[PDB]
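**Q** Can you read through this structure? Questions will come right after.
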Amino acid sequence: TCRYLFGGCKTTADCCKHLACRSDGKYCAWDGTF
C-alpha cells in the first residue's frame with residue numbers, strides 16, 4: 001500500500017516503490033527510474 005506523486009506523506013516509506021516523500025511540502029515524488 002502506498003501513494004504516488006504529490007501523495008500527502010510524512011516520510012519516504014509512505015510512498016510507492018518509486019516516489020520519494022520530499023520534506024519540501026511533505027509530498028511523495030519519484031525521481032527518474034531504475
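The deposited model was determined using solution NMR.
Note: Cβ is positioned from N, Cα and C throughout, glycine not excepted.
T1 to A appears in Swiss-Prot as a mutagenesis experiment; the accompanying note says: No change in interaction with Kv2.1 channels. For the mutagenesis experiment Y4 to A, the note given by Swiss-Prot reads: Exhibits 7.5-fold weaker interaction with Kv2.1 channels. Where Swiss-Prot documents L5 to A as a mutagenesis experiment, the accompanying text is: Exhibits <150-fold weaker interaction with Kv2.1 channels. According to Swiss-Prot, the mutagenesis experiment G7 to A carries this note: No change in interaction with Kv2.1 channels. A mutagenesis experiment is reported in Swiss-Prot for this position, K17 to A, and the note states: No change in interaction with Kv2.1. Here Swiss-Prot describes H18 to A as a published mutagenesis experiment; the accompanying note says: Exhibits 7.5-fold weaker interaction with Kv2.1 channels. Under its mutagenesis annotations, Swiss-Prot gives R22 to A the following note: Exhibits <150-fold weaker interaction with Kv2.1 channels. Per Swiss-Prot, mutagenesis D24 to A is noted as: Exhibits 20-fold tigher interaction with Kv2.1 channels. Record note (Swiss-Prot), mutagenesis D31 to A: Exhibits 11.3-fold weaker interaction with Kv2.1 channels. The unchanged residue is displayed.
Could you tell me the structural context for the features on the list?
**A** Under the DSSP three-state reduction, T1 (mutagenesis position) is assigned to coil, being neither helix nor strand.
Other Cβ atoms within 10 Å of the Cβ of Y4 (mutagenesis position) number 12 in total over all chains.
Just so you know, the Cβ of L5 (mutagenesis position) picks up 13 other Cβ atoms within 10 Å once every protein chain is counted.
Over all protein chains present, the Cβ of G7 (mutagenesis position) has 16 other Cβ atoms lying within 10 Å.
Residues within less than 8 Å, Cβ to Cβ, of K17 (mutagenesis position) and separated from it by at least 6 positions along the same chain comprise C2.
In the three-state DSSP reading, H18 (mutagenesis position) counts as coil.
Contacts of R22 (mutagenesis position) defined by a Cβ separation under 8 A and a same-chain sequence distance of 6+ are given as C28, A29, in order along the sequence.
Under 8 Å, Cβ to Cβ, and six or more positions away along its own chain, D24 (mutagenesis position) finds no residue.
Around the Cβ of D31 (mutagenesis position), the number of neighbouring Cβ atoms within 10 Å comes to 8.
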**Q** Quick check for the class: what is the C-alpha distance, in angstrom and rounded, between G7 (mutagenesis position) and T1 (mutagenesis position)?
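**A** Their Cα atoms are separated by 12 Å.
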**Q** Using Cβ-Cβ distances, find the residues under 8 Å from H18 (mutagenesis position) that belong to the same chain and are at least 6 apart in sequence, listing them in sequence order.
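**A** For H18 (mutagenesis position), the qualifying residues are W30, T33.
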**Q** Between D31 (mutagenesis position) and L5 (mutagenesis position), what is the CA-CA distance rounded to a whole number of Å?
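**A** Just about 10 Å between their Cα atoms.
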